[PDB]
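One structure is given here, and the rest of the page talks about it.
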Amino acid sequence: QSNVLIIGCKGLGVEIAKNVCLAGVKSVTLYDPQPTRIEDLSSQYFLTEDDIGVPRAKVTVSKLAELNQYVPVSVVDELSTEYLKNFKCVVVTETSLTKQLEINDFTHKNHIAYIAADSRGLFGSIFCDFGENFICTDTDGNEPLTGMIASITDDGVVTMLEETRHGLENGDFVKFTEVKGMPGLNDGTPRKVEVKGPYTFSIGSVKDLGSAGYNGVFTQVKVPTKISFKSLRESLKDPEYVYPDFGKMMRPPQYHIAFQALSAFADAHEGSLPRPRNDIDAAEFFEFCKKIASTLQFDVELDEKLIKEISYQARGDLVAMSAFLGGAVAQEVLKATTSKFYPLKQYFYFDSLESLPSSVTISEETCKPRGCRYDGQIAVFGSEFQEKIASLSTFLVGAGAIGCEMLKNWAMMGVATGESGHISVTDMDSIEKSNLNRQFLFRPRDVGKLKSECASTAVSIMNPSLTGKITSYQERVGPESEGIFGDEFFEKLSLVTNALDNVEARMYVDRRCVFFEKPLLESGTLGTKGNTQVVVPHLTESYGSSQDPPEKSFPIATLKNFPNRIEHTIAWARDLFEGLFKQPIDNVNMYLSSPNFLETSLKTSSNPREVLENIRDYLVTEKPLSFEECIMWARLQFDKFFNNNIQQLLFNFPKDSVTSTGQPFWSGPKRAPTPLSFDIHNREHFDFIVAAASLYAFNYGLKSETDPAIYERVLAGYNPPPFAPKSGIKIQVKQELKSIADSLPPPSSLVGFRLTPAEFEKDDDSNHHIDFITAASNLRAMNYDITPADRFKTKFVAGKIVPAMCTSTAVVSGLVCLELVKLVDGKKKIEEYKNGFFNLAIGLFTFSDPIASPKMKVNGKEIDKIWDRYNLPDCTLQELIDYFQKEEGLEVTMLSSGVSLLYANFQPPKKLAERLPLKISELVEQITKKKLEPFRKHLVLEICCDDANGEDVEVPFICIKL
Ligand SMILES: CCCCCCCCCCNCCSSCc1ccc(Cl)cc1
Ligand SMILES: *SCCNCCCCCCCCCC
């Protein structure tokens, strides 16, 4: 029931739609009849050069529909007030405050979620209004608390075990399962929680259940709270702020007025905003602020220098601001459509004003439109800075979720467009088939190809000026000379951006950027949480670190055919849940809704035949009348995934077949499976039937029986279709669609009839979801002889394998690029850089200054313990000693390359005379008896020094540039 309308298809609106489609709402409808201008290609990556003139919504819908095949996207050319009732949430962008009041006054009374967002230069605002009765089922990002119990006392004190999870509140509810000693406590009815200590909590007197209870598990049941939102009209007078930065606490009240005057200016100028850095327009703009500050009886004192800056940047359109605001706003849409997180309440006024360049001229003349696709960025940073961007040489590590967002941001900014510019992208991974509907740049035609290579191509279409400027690799940023990114590669670079969660890559990328003194931008995400890190040479610390810890991933052939751990069966069970009770239901509902679904699915779907077979199987062939046919369907699924597929697997590879070597095929990570025969009196087998049949009946809206006498009756006369393993099946280690379409009932014959999709939810123990995943996982584990896991461990493992969220991924990419322009400006003051952290689930945002690098003094001069070093050519050993004595006032006492002692000042001339005239590279090759590798272009030396008085002075390492 989560229909989303999005008003406005500029840079901001197209980012929100991208994330909302990739997040997977019911449907998205766009509204933007305005013709495409040239200045919209500053942040609108779905508009090309020869799309100028056409309405922005019509050109962008075909690119949105290609994102997620289970999210129908449509366009409206007209907008009615009553038409808004077709949507659970309404997002408004690029709209005057006049129309916002007209829209919000309706949505607030009809209980329609309202979000208004605007990207205006380096300034932005987000307003949320979810009605005055909005119910939220989860007020924090935390999953419901679970853990094992030590004991429960008769007074009601529950002492928690080694787990001691985090963290309980008062008024929460917990339910108990398998707590021995108190039988009636495991019924399922929750109990109130009063926390006594960090390991205990009280549930009330349980003396009516037993003297002492032991063991068991507790699961928190979160009580839904209600949140009263004020309308835009009444919050315009009394605004409630959410602060993105407590250091800019005095700025939201200024921003609240400036954005209102920003619309009062558009009313007086045919909807146009003030001109870039225009003093005449900003003078008129300040006056508007002065009027609105008086009528709203605001006690604030107008920061004229700050407010006028909003006018100077009014018509700026930065892709970084669209990524940051767009990801956050899309997360608010999901809060409105799932009721699962705490919304922004209600005003989120934001700036990244420190990103404003200072090494170039910012004026009317510099920020004047040029007629190109970068006008929206030039309107803020100026024309001279645009060439600084265009000549950048960047190195992006990783082409997954964050890397693709990063490349998108670089293509809209003109990075590496100019003469000396170049982009280098690397990622060893390839594109697979499972996650295609969650990928931004990847489509079904790219399966098997390299992520980095396809990402470069998709970005070169967003900005054709990047063709030939991007070089794609399939390499890890790894060991030293083996590289294969050597000294020549890193010295050309302007900066490095790390978009991988890999711990290996982070270590090397950090270490390499320190040695070559190149700026580093780092980013990572973990669910709703994310953080950004900027490393500036000769300024900040090289690590910052304390990002969120990473997560794992599994090979395709391991999950599908050769599992050997219980975590493999759980992922396989979670994906199965999606294929039986989710994706086919979505295909059916779209076929009954979108009239052009037949041709839309051919271009978008990864498996257009399975889409059509889903519609046929679920609408006619296997549509159940009663729950008794749901049990027969569930019984058929048992053979289909725990018997027929295993017979097929043993058919292609028998239990005792051999490889090319002659060794058994089933050995090591490959465990020999065994098909299951259905035992109705086996707990795992029966728990699957109940869970699958009840979930199948859920899709069709049928009453799920739980009487084992009904199951026993149906399963006795179950006649399966005779299965025999097929030959010529590959197991990994057009008009035919009209034929299936002729087997589909006409959409007109099924008006109003819909199927209810199953949205996976671990926190409700009554929806049979975890029951299904536990049973399907344990049954597959029984196939391959793997130790099964109870529903507690299964629920735990399933919670830690959720994919990266596109909302978090967008927000970091925007934060990284808002710190990118600071690096290009060459900012040298550490207070102007920001390390970000956020948690979209609670509307928390944090911007902290980077820590300075630690310093020390050598002969009264300050040096950088991290970034300073002695750069010497491949001179002789004697010449190196002379340099430190004559030019540094230091007597070198120990010289080494790694652990190899190259020189010590006490060595007799029997050792030194043969080595002092040697070049360092010749001295190194002689000591440890090894030839220098061909692309070993530098030599790192450690050195111990004494001053003039014989005391040891700590000095940096040496870099021999050979
Ligand atoms: C109840 C039905 C309501 C019907 C409303 C129909 C609106 C269609 C357009 C007609 N003129 C309204 C202009 S508002 S857009 C503000 C804006 C646009 C462009 C730029 Cl650059 C800046 C700002
Ligand atoms: S004063 C020069 C510093 N060398 C002595 C400190 C002990 C070094 C041990 C670790 C260095 C190995 C290089 C990887």
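Sequence positions for chain A are given in Swiss-Prot numbering; the residues included correspond to 37-769, 784-1012, in order.
Looking at the header, which is where the method is noted, we find X-ray crystallography, 2.8 Å.
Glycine is treated like the rest: Cβ placed from N, Cα and C.
According to Swiss-Prot, the feature Mg(2+) 1 binding site maps to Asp465, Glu468, an assignment based on similarity to another entry. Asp465 (Mg(2+) 1 binding site) has a Cβ environment of 14 other Cβ atoms inside 10 Å.
Under the heading Mg(2+) 2 binding site, Swiss-Prot lists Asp537, citing similarity to another entry as support. Sequence-distant neighbours of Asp537 (Mg(2+) 2 binding site) (same chain, six or more apart, CB under 8 Å from its CB) are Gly560, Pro586, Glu587, listed in sequence order. In the three-state DSSP scheme, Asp537 (Mg(2+) 2 binding site) falls into the coil class.
Within 10 Å of the C-beta of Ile592 (mutagenesis position) we count 11 further C-beta atoms, all protein chains included. Under mutagenesis, Swiss-Prot gives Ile592 to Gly with this note: Strongly reduces enzyme activity.
A mutagenesis experiment is reported in Swiss-Prot for this position, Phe598 to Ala, and the note states: Nearly abolishes enzyme activity; when associated with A-701. Mapped onto three states, the DSSP output places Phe598 (mutagenesis position) in coil. Under 8 Å, Cβ to Cβ, and six or more positions away along its own chain, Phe598 (mutagenesis position) finds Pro705, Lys706, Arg707, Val769.
Within 10 Å of the C-beta of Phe689 (mutagenesis position) there are 19 other C-beta atoms, taking all protein chains into account. What Swiss-Prot says about the mutagenesis result for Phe689 to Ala is this: Abolishes enzyme activity; when associated with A-701.
Under the three-state DSSP scheme, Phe701 (mutagenesis position) falls in the coil class. Other Cβ atoms within 10 Å of the Cβ of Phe701 (mutagenesis position) number 15 in total over all chains. Quoted from Swiss-Prot, the note attached to the mutagenesis of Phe701 to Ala states: Nearly abolishes enzyme activity; when associated with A-598. Abolishes enzyme activity; when associated with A-689.
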Checking the recorded positions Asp465, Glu468, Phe689, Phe701, which are within 10 Å of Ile592 (mutagenesis position) at the Cα level?
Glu468
Tell me whether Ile592 (mutagenesis position) sits in a helix, a strand or coil according to DSSP.
helix
Around the Cβ of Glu468 (Mg(2+) 1 binding site), the count of other Cβ atoms that are within 10 Å:
14
Given the recorded positions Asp465, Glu468, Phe701, tell me which ones have a C-alpha lying within 10 Å of the C-alpha of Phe689 (mutagenesis position).
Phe701
From the Cα of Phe701 (mutagenesis position) across to the Cα of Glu468 (Mg(2+) 1 binding site), what is the distance in angstrom?
25
One should report the C-alpha separation between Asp465 (Mg(2+) 1 binding site) and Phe701 (mutagenesis position), rounded to whole angstrom, as 26
Measure the gap for me: Cα of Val769 to Cα of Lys784, whole Å, across the 14 residues nobody built.
29
